[PDB]
Amino acid sequence: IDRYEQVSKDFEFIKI
Amino acid sequence: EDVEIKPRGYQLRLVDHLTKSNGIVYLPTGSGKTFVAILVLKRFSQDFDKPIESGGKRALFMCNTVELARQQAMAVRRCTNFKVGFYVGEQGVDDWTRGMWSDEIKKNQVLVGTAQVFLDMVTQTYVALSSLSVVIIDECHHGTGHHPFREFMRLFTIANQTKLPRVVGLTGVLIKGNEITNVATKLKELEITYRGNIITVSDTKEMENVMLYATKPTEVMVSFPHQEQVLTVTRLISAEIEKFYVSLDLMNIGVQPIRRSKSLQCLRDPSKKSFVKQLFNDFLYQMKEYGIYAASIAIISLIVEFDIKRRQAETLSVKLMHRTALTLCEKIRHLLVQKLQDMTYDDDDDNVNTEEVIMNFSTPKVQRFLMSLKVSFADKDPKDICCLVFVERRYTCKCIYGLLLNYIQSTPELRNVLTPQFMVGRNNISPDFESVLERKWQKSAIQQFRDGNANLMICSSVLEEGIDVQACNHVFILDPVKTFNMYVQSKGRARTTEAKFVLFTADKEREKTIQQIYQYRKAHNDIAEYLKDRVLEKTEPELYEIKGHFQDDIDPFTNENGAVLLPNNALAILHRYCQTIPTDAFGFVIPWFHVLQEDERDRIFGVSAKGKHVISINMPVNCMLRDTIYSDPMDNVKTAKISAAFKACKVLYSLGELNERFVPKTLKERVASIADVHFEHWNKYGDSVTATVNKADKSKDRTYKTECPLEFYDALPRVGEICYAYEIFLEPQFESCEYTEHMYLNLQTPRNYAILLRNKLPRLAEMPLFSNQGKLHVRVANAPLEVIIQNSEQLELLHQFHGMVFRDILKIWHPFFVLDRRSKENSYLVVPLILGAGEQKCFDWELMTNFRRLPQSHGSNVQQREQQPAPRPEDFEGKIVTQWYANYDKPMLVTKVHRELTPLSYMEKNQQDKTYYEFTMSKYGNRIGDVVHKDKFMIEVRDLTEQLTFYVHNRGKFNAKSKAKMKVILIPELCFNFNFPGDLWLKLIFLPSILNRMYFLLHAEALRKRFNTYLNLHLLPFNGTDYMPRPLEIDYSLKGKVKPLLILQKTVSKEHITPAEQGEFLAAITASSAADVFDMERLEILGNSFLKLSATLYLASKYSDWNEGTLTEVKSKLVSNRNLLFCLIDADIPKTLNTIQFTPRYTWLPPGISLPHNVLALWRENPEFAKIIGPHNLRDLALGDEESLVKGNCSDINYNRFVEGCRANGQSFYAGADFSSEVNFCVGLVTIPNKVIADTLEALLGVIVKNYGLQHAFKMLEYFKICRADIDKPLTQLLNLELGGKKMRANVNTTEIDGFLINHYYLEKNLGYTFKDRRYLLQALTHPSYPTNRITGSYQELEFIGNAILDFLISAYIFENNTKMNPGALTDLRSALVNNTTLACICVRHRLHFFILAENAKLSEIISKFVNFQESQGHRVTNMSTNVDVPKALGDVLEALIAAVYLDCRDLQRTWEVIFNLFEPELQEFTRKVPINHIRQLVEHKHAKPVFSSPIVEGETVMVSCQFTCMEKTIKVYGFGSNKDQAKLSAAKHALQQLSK
RNA sequence: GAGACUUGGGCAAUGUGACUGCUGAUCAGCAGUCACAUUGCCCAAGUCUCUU
RNA sequence: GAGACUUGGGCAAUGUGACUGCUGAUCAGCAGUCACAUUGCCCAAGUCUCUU
Ligand SMILES: Nc1ncnc2c1ncn2[C@@H]1O[C@H](COP(=O)(O)OP(=O)(O)O)[C@@H](O)[C@H]1O
Ligand SMILES: [Mg+2]
Ligand SMILES: [Mg+2]
Ligand SMILES: [Mg+2]
């Protein structure tokens, strides 16, 4: 693997 | 604190229910349960101040951790009126006694401390359990299993089951663990533990207003991908890491103790090998989990911690492995940064580049963490941010912190707002990254967070429980939640309103995470269901519950006084007791545990214990019992182990080894190992090792008697013996001038006075005698003239002549004296000798047959003078005359005869144009009618001196006596004439000064013979010897290669032993008070220096298994003046010392004359009249001439007089008056102080060492029973006295030396002494702080002996090379030359600071700044700018290194050569002005007196201010420094510079 | 050659002050090495009852 | 897999004890020596008595 896989900036602080 | 302490809506009924019975409260954190505990204390505050023995009580506050102990201590101090005891281990509690505990209980009405401290307090029964009114239990959810809470609670059953203390349980979370299913099965465990019901607030809804202080935060969660993708470099480094793991498994470190698994399964690697494996495992775990950029800081952490471990390593084997590990971690860092730099080619915006590389190389989870933080804060105000972040591991915390600083710095939006921090549990990791361990930050991170300095807090599980923190506004749980209690308390750390709880979870593990969280929610909702559904009933009668709960384990043991041993506590006490044994080189101080094999169980206990494990306990090789003890059959290995430990404890106590406290016993004394063999002779004098005197000058001045010399006892001649006559020669030294005509001519005359002896006399050297005209040299005849008393009447006439000589010609007499012929103490005769047949001189019987009664001067009338025949001119030449008309009876010496002069004489300077006849008629014509014989004869006369003690050197000056003196002429018939010749009179004046040197010269000869006989010197120069005359002690104030030392040159050779001159011994005899031209004080210093060196070397050789502290504290008493006094008293020397000033007129008893014998008897044999008779009574014994010159005793009237003298003293104000001061010389007593006697002891030592060398001196020191001989071999030379061991020598072979000696030849290039054994050098350069001290030692033992070596060498050199310097400057010069600062300058000049091995914070730079100061100042010896601290180590390094040089060859000449090569400039610079201490110099000023203020602790430095009246101005100056003794010198340094005006 | 006498100078024996070279005890602060004890946790393996 | 239980590696937290190291302050002991206030001894300069 040359480099990590970037993650999406947006998400949600979903209630648990 | 405040009056707003009114209770909440629940605590009143809470404490009301607590009063009825034991209770446990379950309320969430931040609800003031500590306050309701204080309220309980208030309710139970009835009987506190009363003592326990009178029925009083107290309380006990149980704790969990020392930090929480301090927190609760502050909480109870702020709002209570009682006294609280803060009890924590590792201080006090393990050293306190029952008295201290009881006294603290008397004052302290309540106590706080950790669990085990109270366990030891109660089980050992310092105080009875019933003495506590209530017991307060914090974190009661821990009260299960083998935790100390349960162990303490166990004591209640075995104790008195009446009037028990109350127990209260407090916990934010009731259950610890994951067995949350059927929580009713868990609650009742803690319920029966304290046998009290659980209670919770019923009105939760109404008190949720107060619960708003602990508001439930919102619960959100962040889901991140967990894709299994890893980079290439990780696989590159993993193979090398496992290669290093193998290589470490192949390391060759020294032996290590037994280490294996918990259940005693297969062996485990030693700690020093497995610690690095554990560290690398955790590093790899972090690298895999959090990302490459995380490892980029983790690797720096590994570097900085491996450097610490390398610095702290003792054995050299560990250092190589740690250096290899450090190089490996350096490679890892290099490759990580290589990856970083291979990336980041996209952009040149360094801030944006750093932020983007952090975003990229971060794992998706940490990326989500970063941007969740970014969106949560978004550049809000710093005060709005206050939160806790919880991760799992400590190195995780450190690495997360290290990456967060860089992330924050890479973002301007968070740069000014975020201030992260981290702290962890007990495994205290260094809170720094880029520096070695040198930090001292007293304020812990919790205090920093409480101050508001930090806003974001990273922490491990350390902060989950107990510690009280501000109600933080956020909670981010980076690592997965795994336990119920931790989740409950972490959600309780967002105590404030509007708080946010953020949990980071994996995408592929999100479903199980939400399932687990839901299960935790159900459990937390169901915890209160047991109490809500509980049937309303008490918790009391079920004692069987408690009995079954605690009887499951192993039963305890108890004995008298209530001391109870906890079986679960047996391992700790066994390990502590077995750790007190004297270990071998690698002896093991722990019991060895070995589980028996399968079929050995029946071998010991039978087939009944097939499944029940049995283990043996093996005692150490030095235990009280060398056997082994086996465990009872138990169902598991751990219970078997604890049972074996308990049985071992029981047997050890039943054998009496362990005391009632069960603590291991101690040691009493060590110094008394030698205090019995060295100081045993004090007891017969009333003294002991532990006895000292400090009052009334007791044991400081002691009354002693004197004995006549061995050659004067029984010396009185008798009839029919060969008597020996020694004539006296008086050689004039002064030139023959007009003033010195008579004292020269009449002193060179053949006529002399001699001494008749029945004994022999040695050859006595010439001594000087100072009279008014000058100095006289006196020598005694070597060969006596043999004469025989051929008639009793001849002896009687000689003795009468002696008596009348002393009675009249010198007037040295007293009324109560009696002519002595019976007593033999200093009894002899003096007799003139004249030419009778040839050159040999016989008795001048003409004198003795005439001068039985001296011619009594009387007045002559004109009728008598008319009948008186005309005197011839020869009748007065050389005769003695005196004037009878005058009232003066003083004798007058005839100087010049007048054959050519008439009474009508010529002119004179005063009576110009006057004759002597006219002058005498005018002056004394009242008592002369007329001169009937008025023709052809007058006399020219000169008077003679009256002084007798002709000892003072300068009395004979003539500079101002050179002036004109009158010429005196008398008329003969008016002056009475004596037939005695003034020729003999002039010599007979000097007699008492001759006798009081003959006395002590004979004493000195006796001592010289004794000290030449004991040391078996009977060689050629000691029987046919000729004694050099008396020397003058001028310093008595009465007006490149090396030169080898003369003090030691007479140790390896015998030709250089100079014969011990009798003058040296006589100097050693005479004290200062006698005031002669010679004294003992100069030899004093050398003698004391040799005594110090010998004592230190002897002790350091006999006791090579002792520390220098004990050596010093024993050689103190060995060399103390109290020891020397008693030693020399045992030597019975004091009978031969010269102290008194020789007052002849009053105290010097005549030899052949003494007071009456009956007086001696009844005044010396009677204790009741010992010192009651005073001199006033004695002087009244004016006995008759026949009663004092023939009869020899007192008459009846005189008898009554001197027997009532004491009674009259007892009936007058003379009662109680001292009659011993110079009025007890009749019995020969003398009062001498201790300082004199001790000084003569080492003065004899100095004489012996000077004339006979070091070896003979040390051999003689054996004679004084100070240096006790060894039984195996009596004693050896001062050199070759084999000393050394495990503290004077390095305990490593030659291979390990170079690893501690990086450079040796460079030290050699200056020192000049090629060491043949570098172990001494290494031990000399090893500082105590250096890690090897625990196994090899420190340079302390070497500095102790090098101190004495340098001291004595310098003292001897300054003694021998400077012959006319008093000790006032000798000690000053040596102290200046042995001062620590100049030693430091010597060290830095020769550059020994390079090789010195030490590891300490301040020592690291003190040496560098001092050497920089010296180099800037050009190596200027201070004997100074900005009060720079002197590195006192360097001087101690030289002190130890000189000894190291000495021991390598055991020769002192080589050491002196090296020392001279070292000190050559210093011994040429100091001799000029001998610089003194600057404080001393300031106090030396006449009126500019100093006064120094108190020490000031205003900061890390200290200072003192001084005042001096310079130019009569009340000036004030101040100085700063590290210590008071440093500023004081610098304060004086500024002040003395101020005197430069 | 002595005495009386004054001023000053110098030396030795008691009470205070202070320096040098060894040290010890106590208190406080900081720091290191090592052993052992308790709670809870996941991971891997194994035994038995037990569901399949 | 559940339950009972064991073993091994690992994690977090808590605590006891031993050992020595560094620093600052306080107290006291040992040896050498010096400066300021008390008696005795010897001198410098000068006065008087006594002795020609
Ligand atoms: N009745 C009260 N009177 C005074 N102060 C209170 C009262 N109740 C709570 N407090 C304060 O609220 C804070 C609660 O924190 P803490 O005592 O740690 O809670 P808990 O004791 O429940 O763990 C304490 O600092 C306490 O001073
Ligand atoms: Mg709290
Ligand atoms: Mg002395
Ligand atoms: Mg020293």
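Chain B is numbered as in Swiss-Prot; shown residues: 2-1040, 1169-1552, 1602-1719, in order.
Determined via electron microscopy, 4.0 Å.
For all residues, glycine too, the Cβ spot is worked out from N, Cα and C.
Feature annotation from Swiss-Prot assigns domain 'Helicase ATP-binding' to B:15-193.
Look at Swiss-Prot and you will find B:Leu28, B:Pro29, B:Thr30, B:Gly31, B:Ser32, B:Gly33, B:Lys34, B:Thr35 tagged as ATP binding site. If you draw a 10 Å sphere around the CB of B:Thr35 (ATP binding site), it holds 17 other CB atoms from the protein chains shown.
Record note (Swiss-Prot) on the mutagenesis of B:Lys34 to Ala: ATPase-defective. Unable to unwind blunt termini (BLT) dsRNAs but is able to bind BLT dsRNAs. No effect on binding to 3' overhanging (3'ovr) termini but abolishes binding to BLT dsRNAs; when associated with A-1217 and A-1476. In the shown protein chains, 21 other C-beta atoms lie within 10 A of the C-beta of B:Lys34 (mutagenesis position).
Here the residue is the original one, while Swiss-Prot reports the published mutagenesis B:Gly173 to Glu with the comment Decreased production of siRNAs from dsRNA precursors. Here the Cβ of B:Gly173 (mutagenesis position) has 20 other Cβ atoms within 10 Å, regardless of which shown protein chain they belong to.
Secondary structure from DSSP puts B:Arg324 (mutagenesis position) in a helix. One mutagenesis experiment named in Swiss-Prot is B:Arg324 to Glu, and its note says Decreased binding to r2d2.
Within 10 Å of the C-beta of B:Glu331 (mutagenesis position) we count 14 further C-beta atoms, all protein chains included. Quoted from Swiss-Prot, the note on mutagenesis experiment B:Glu331 to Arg is: Decreased binding to r2d2.
DSSP assigns B:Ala500 (mutagenesis position) to coil in the three-state reduction, placing it in neither a helix nor a strand. In this view, B:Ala500 (mutagenesis position) is surrounded by 20 other Cβ atoms within 10 Å of its Cβ, with every protein chain counted. Among the mutagenesis results in Swiss-Prot, B:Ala500 to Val has the note: Increased viral replication of the Sindbis virus (SINV). The residue drawn here is the original one.
What Swiss-Prot records for B:571-673 is domain 'Dicer dsRNA-binding fold', and it gives sequence analysis as the kind of evidence.
Taken from Swiss-Prot, the feature domain 'PAZ' covers B:875-929, and the record attributes it to sequence analysis. Counted with DSSP, the domain 'PAZ' (B:875-929) comes out as 14 helix, 11 strand, 30 coil.
The Cβ of B:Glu1210 (mutagenesis position) has B:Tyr1037, B:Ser1201, B:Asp1368, B:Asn1495, B:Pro1496 as same-chain neighbours under 8 Å, each 6 or more residues away in sequence. Among the sequence features in Swiss-Prot, the mutagenesis site B:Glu1210 to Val is noted as follows: No effect on RNAi silencing activity.
Taken residue by residue with DSSP, B:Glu1237 (mutagenesis position) is part of a helix. Annotation of the published mutagenesis B:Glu1237 to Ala in Swiss-Prot: No effect on RNAi silencing activity; the original residue is retained in the structure shown.
In this structure, B:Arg1330 (mutagenesis position) is part of a helix by DSSP. Among the mutagenesis experiments that Swiss-Prot reports, B:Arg1330 to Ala is described with the note: Loss of dimerization, likely affecting formation of the initial binding complex with loqs and dsRNA.
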How many Å lie between the CA of B:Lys1040 and the CA of B:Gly1169, given 128 residues are missing there?
36
Nearest by Cα to B:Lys34 (mutagenesis position), of the mutagenesis positions B:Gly173, B:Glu331, B:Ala500, is B:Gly173
What three-state secondary structure does DSSP assign to B:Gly33 (ATP binding site)?
coil
Of the mutagenesis positions listed here (B:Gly173, B:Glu1237, B:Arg1330), which is spatially closest to B:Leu28 (ATP binding site) when Cα positions are compared?
B:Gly173
How far is it from B:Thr30 (ATP binding site) to B:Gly173 (mutagenesis position), counting Cα to Cα, in Å?
5
What whole-number Å value do you get for the CA-CA distance of B:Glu1237 (mutagenesis position) and B:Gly31 (ATP binding site)?
57
So which one is it: of the mutagenesis positions B:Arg324, B:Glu1237, which has the fewest other Cβ atoms within 10 Å?
B:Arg324
Going by DSSP, give the three-state secondary structure for B:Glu331 (mutagenesis position).
helix
B:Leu28 (ATP binding site) has its Cβ surrounded, within 10 angstroms, by a count of other Cβ atoms equal to 24
I want the residues beyond B:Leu28, B:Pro29, B:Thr30, B:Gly31, B:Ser32, B:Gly33, B:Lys34, B:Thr35 whose C-beta is within 8 angstroms of the mean position of the ATP site's C-beta atoms, in chain order.
B:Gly173, B:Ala215
Determine the Cβ neighbour count for B:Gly31 (ATP binding site): the number of other Cβ atoms within 10 Å of its Cβ.
19
Can you tell me which of B:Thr30, B:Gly31, B:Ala500, B:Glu1210, our recorded positions, come within under 6 Å of ligand 1 at the Cβ?
B:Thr30, B:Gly31
Modelling gap (49 residues), B:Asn1552/B:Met1602 Cα distance, angstrom
10
Do you see any of the recorded positions B:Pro29, B:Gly31, B:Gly33, B:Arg324, B:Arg1330 whose C-alpha is within 10 Å of B:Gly173 (mutagenesis position), and which ones?
B:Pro29, B:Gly31
